[PDB]
Amino acid sequence: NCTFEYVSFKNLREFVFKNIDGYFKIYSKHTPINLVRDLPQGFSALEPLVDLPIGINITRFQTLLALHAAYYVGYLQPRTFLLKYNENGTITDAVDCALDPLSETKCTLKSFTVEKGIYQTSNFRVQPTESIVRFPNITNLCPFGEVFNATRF
Amino acid sequence: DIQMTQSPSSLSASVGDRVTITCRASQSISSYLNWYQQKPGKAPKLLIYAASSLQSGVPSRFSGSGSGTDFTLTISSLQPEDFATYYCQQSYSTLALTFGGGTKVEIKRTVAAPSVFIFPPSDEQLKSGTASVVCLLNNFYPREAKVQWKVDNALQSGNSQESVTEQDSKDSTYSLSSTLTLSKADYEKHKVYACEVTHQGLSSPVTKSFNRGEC
Amino acid sequence: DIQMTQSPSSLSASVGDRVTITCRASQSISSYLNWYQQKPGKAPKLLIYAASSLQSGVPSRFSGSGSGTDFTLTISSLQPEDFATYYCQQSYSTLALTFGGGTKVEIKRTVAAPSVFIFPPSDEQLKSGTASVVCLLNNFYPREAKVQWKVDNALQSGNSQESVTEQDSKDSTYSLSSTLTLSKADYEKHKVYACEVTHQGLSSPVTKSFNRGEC
Amino acid sequence: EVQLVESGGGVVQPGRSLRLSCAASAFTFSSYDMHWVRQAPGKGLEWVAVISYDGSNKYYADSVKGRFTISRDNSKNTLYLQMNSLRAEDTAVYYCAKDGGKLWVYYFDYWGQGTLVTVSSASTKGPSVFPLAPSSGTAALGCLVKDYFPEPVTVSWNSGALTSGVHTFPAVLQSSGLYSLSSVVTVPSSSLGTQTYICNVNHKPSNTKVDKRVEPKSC
Amino acid sequence: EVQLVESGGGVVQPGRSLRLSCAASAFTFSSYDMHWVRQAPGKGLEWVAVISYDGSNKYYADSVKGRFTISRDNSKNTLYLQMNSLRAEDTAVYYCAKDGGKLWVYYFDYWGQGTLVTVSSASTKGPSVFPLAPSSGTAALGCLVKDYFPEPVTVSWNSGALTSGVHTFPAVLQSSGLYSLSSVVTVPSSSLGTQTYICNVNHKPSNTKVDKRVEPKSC
Amino acid sequence: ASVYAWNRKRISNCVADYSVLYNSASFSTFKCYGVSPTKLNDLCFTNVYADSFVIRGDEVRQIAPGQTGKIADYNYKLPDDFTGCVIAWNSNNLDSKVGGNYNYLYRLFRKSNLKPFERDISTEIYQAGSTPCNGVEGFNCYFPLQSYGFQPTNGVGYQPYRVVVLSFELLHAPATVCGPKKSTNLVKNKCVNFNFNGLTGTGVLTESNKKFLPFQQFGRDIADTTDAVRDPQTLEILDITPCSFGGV
Ligand SMILES: *[C@@H]1O[C@H](CO)[C@@H](O)[C@H](O)[C@H]1NC(C)=O
Ligand SMILES: *[C@@H]1O[C@H](CO)[C@@H](O)[C@H](O)[C@H]1NC(C)=O
Ligand SMILES: *[C@@H]1O[C@H](CO)[C@@H](O)[C@H](O)[C@H]1NC(C)=O
């Protein structure tokens, strides 16, 4: 029961898979690196590769290994990023609007340079912790006792 | 192919009655049934499509329902302008569109006893060579009246042809004219010509008979 | 306590008919009457509450009415999915809740004459010691058919038990199997075993009889 | 407001060819598939042909496949039906209908008044008018317009003076290929010798006007 | 969207105890009084028990008062019905229902699928399959699955090949405490010696599978 | 392919050109259920299945919902909610031999009727009698398959007919199959109403010197309003200038 088919260390290969409205978007980016211990530090933008109209509900996944290579996995979240497009339309840097107060100020001012000064960025409201309910403690009680326990009927 | 049976063949109802008509299909059709209305002589007009959709400009009292093989068209309150013929047509088999037999709705009234008249062939017609005997049933309701021809006490079938007028606008009664047509030679070969009428308003069959060339 | 008499015990109607079911209470209940529906095998489902309140998600064609002791449930236009058993339940005596007898609605059709078959006890059963005579009425409508057992022209009552299937999905006809069970000694004590069937579609009772040990 | 007018219908002999034309108005004729539907005299409706909105697809029922042809001129907003090699079964009223296109399948939204088409191998003939006299509580008399073709024929009593009690039965196509019709009128038995009853029959296709007297049988 | 699931029903001897559990989902279980209502096989509905929303008030009908007990765990959203000292009258399908609380009176808002509880003093027994041969316009044959307990028993013809014309009568609880069932099938009288008819009866509770041949009587 | 092993082909992720069904008038029989062919080339479908096989003319009417017979029951079946089309045309010139073409086989016996879109190719010996057939033929043990007799002189009712059943399935997923889309010539330097891949607007399209990235399809300004686009057919960047307006 198939509903689709398609056919077309030294390398750091990044990929991003995400499902939106039944469309499976795959972005990718291959770069040369010289580091085996951990992810090389630096900024590189990922450009899309595929938009498969599979329309599947995905909640788990797995990898496939060639048996006769470590790999890293991160989870995406709905964040707001300030992206800088250079002249040719390529992303050269990005700022995360929730990483720390400096980045919040950057996103508020829509700039990567913040002039010396004080900037009002956010509001702040303390939420209530617990509820309190108070009603007067009963003083007069309806006399059901003398009706059920009456000495004589 | 797909055969659509529409029932009843014809029903009698009064104004304001909740009329219902059924339409059945030989095989299953999802929701591809449509109801059209046609007055006598006038062109058909659309009432319901997809069997659950009221066409724009149609009174709300009409409603279609049903799925699979059986469908129903219901008029909550009958109106004088609703006495017409309704056709149910399927659309599932796109290039084999078929329309239903139809269900004429007549004006309900009391049973009217037919008036039976028997007219022998005119001498002018006998001069040509043919002979026609005319049996006229007048002012009866409902239209279901059996007309039988007897020649020398022998039943005749296929020798005549009938024609029925529409329900009357004044008394809502019907008229039927049975014309027993034959040749001159067959006309003199027999003496007695009779027309028997059996109607719901007749306690017993009524026979109007005449002997040839006696007057 | 409160007894709820629901009528009719069983009614026959066709699709699109305006069905009405009555429910009477021994004493007066103000507006605490409800109607529920139950298909064969399936669990009951709520239709009406307070006798004048349509439950959410129910077709509007169901309507409850009445106050005091007599209440009525009306379906303006019957539908194929509306063939079920309807119960009326009073809620006045909250801690003495009671339900009505029920009114099964069957599919109306033409009268079907039962086919009567008589099967004597099998020799294998006679080996065990018991003997069962099977009288089968097949393909009849309505289900009201009287089945009587006769042994040596003597009526038998309570010696058998009947079993009737639901209305058939194909021809909407019923089947009944009466099993006259007795011991071997009571089987050889008599010779003639007959089953008489009386049905609305039978002009006269039909008797199927056999003599013991004659084939 | 949608209008559809049919034209080109008439009487034609078997094996001939005819061209029906439908004119659409008050909607986009070029964006709705058009259907030709025929209704035989006295029978129900019957689907005949279908043409798509772009005039590139044509479909027909088996009864007419390889025999009729359907085309459309969107510039003129016209629909043409060429019916070649017509048989007697083709005798019917033809309508042009819009699709509507609200569903995946074909339904008919609007209909025209249609045009009649008759296929027969009989020439126009003058009607023969004969009397139907009454006898001896009212009485009923009439006239018989037999052996006429084609339809229609207009029948009146006393040059239209006698209206009430007049019943004109629909014509019946007898085995001879012509048409037979009967007109009747019921009058009181008392007024049978004084009042004069004459039936006037006019057949424009044959251009035949006949005034026939009706009198009670004498014997 | 409200769901109620019943569990814990089964077969138990008279005088024993059982625990039925109802699982509520997709609504506030703790804020609605719960009702237990039973329906005996073939009989109508009979109100049984009621428990308040807080599980503090417990009411029973006279038929079961002092014999059954109703409790609820709002933390687990579960309703427990402990039926101690069970009699034969308790054999029924039990349903848990929400109150609704829209009226001052008790009404049932939703019904679960229910759980069957059978009270009998008979052990599981293997069914006895017997033939019902036809005789000499079609014919009808069948099989009799007698003396079996508990329900149900699955009956098939020709290993499910023979479907049309097969009628399986509901089982009847005979006075012996077991169950008797009859299955029949009508076939043309012509095909009585060539076609082989074998009825397959399976009783999973007793784990008994029997294939019984059916042939016409010889005399 | 033989009817019992009716050959299934799949169509998805491609523009479906139905002109082959229109221009080809050599189709002996053609019936659509659920969908009308005229309104078919401007409607998207998730997938299309082309189930093709061979039968004789007399059996062609049997390939459709609510049909019964050897072909309908034991070799190929369709659902009662089928939504597609059925096409059939003669192949006598190709599927006939002077000595009789017997390469087409069909299932003659089967213990049960096939389920919708079920393919059965088992050659199990059919048991027609009480005696079980333990893989051997003989008394009440017949081979389930039989071969057609196709000769040039065979009658029309027995002449070979190739049948193709198209079934259009539209699931709750994006439709990869749509009909061809009509376009027009491109006019620059003139105030026109443009529509690029559903992005509509009004303006003057002019040649530009902006260098898009290979995967980028549109441009935007600070206002987010479309400022440049890329012609889908030819990869050239067009600036969009709103049509001149002002005060008189
Ligand atoms: C996928 O999951 C969502 C909710 O998790 C559900 O609404 C949707 O119906 C699912 N997709 C399909 C094809 O059922
Ligand atoms: C942008 O692209 C041009 C050629 O298209 C190239 O010369 C230039 O170096 C690029 N920008 C940068 C920052 O390299
Ligand atoms: C579209 O047409 C252009 C010519 O205007 C041609 O160069 C190009 O290759 C075509 N695209 C495809 C996918 O064939």
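Chain A is numbered as in Swiss-Prot, which gives 165-172, 186-245, 263-347 for the residues shown.
Note that Cβ sites are derived from N, Cα and C of the backbone, with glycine treated the same way.
Going by Swiss-Prot, these are the annotated features:
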type	residues	note
MUTAGEN	A:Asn234 to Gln	Increased resistance to neutralizing antibodies
MUTAGEN	A:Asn331 to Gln	Reduced viral infectivity
MUTAGEN	A:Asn343 to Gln	Reduced viral infectivity
VARIANT	A:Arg190 to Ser	In strain: Gamma/P.1
VARIANT	A:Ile210 to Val	In strain: Omicron/BA.2.75
VARIANT	A:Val213 to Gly	In strain: Omicron/BA.2, Omicron/BA.2.12.1, Omicron/BA.2.75, Omicron/BA.4, Omicron/BA.5, Omicron/BQ.1.1
VARIANT	A:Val213 to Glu	In strain: Omicron/XBB.1.5, Omicron/EG.5.1
VARIANT	A:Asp215 to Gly	In strain: Beta/B.1.351
VARIANT	A:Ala222 to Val	In strain: 20A.EU1
VARIANT	A:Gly339 to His	In strain: Omicron/BA.2.75, Omicron/XBB.1.5, Omicron/EG.5.1
VARIANT	A:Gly339 to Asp	In strain: Omicron/BA.1, Omicron/BA.2, Omicron/BA.2.12.1, Omicron/BA.4, Omicron/BA.5, Omicron/BQ.1.1
VARIANT	A:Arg346 to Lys	In strain: Mu/B.1.621
VARIANT	A:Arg346 to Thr	In strain: Omicron/BQ.1.1, Omicron/XBB.1.5, Omicron/EG.5.1
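Classification of A:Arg190 (variant position) by DSSP places it within a strand. Here A:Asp215 (variant position) comes close to no residue that lies at least six apart in sequence on the same chain with a C-beta under 8 angstroms from its C-beta. For A:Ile210 (variant position) paired with A:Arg190 (variant position), the C-alpha to C-alpha distance reads 10 Å. Of the recorded residues, A:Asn234 (mutagenesis position) and A:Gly339 (variant position) place their C-alpha atoms 64 Å from one another. For the recorded site, A:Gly339 (variant position), the DSSP three-state label reads helix. When the variant positions A:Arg190, A:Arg346 are compared by the number of other CB atoms within 10 angstroms of each CB, A:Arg346 has the fewest. Counting in whole angstrom, A:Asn331 (mutagenesis position) lies 19 from A:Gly339 (variant position) by their C-alpha atoms.
Contact annotation for recorded positions (A:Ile210, A:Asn234, A:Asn331) versus ligand 1: A:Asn234, each with CB under 6 Å from a ligand atom.
Here the variant positions are A:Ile210, A:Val213, A:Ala222; the one with the fewest Cβ atoms within 10 Å of its Cβ is A:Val213. Every protein chain shown contributes to the tally, and the Cβ of A:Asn331 (mutagenesis position) ends up with 5 other Cβ atoms within 10 Å. Nothing from the variant positions A:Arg190, A:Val213, A:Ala222, A:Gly339 places its Cα within 10 Å of the Cα belonging to A:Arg346 (variant position).
Summarising the environment of A:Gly339 (variant position), the number of other Cβ atoms within 10 Å of its Cβ, over all protein chains shown, is 9. Neighbour density for A:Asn343 (mutagenesis position): within 10 A of its CB lie 7 other CB atoms from the protein chains shown. If you measure from the Cα atom of A:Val213 (variant position) to that of A:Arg190 (variant position), you get 13 Å. If you draw a 10 Å sphere around the CB of A:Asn234 (mutagenesis position), it holds 7 other CB atoms from the protein chains shown. Note: the Cα of A:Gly339 (variant position) and the Cα of A:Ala222 (variant position) are spaced 80 Å from each other.
Straight-line distance linking the Cα atoms of A:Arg190 (variant position) and A:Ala222 (variant position), rounded to a whole number, equals 12 Å.
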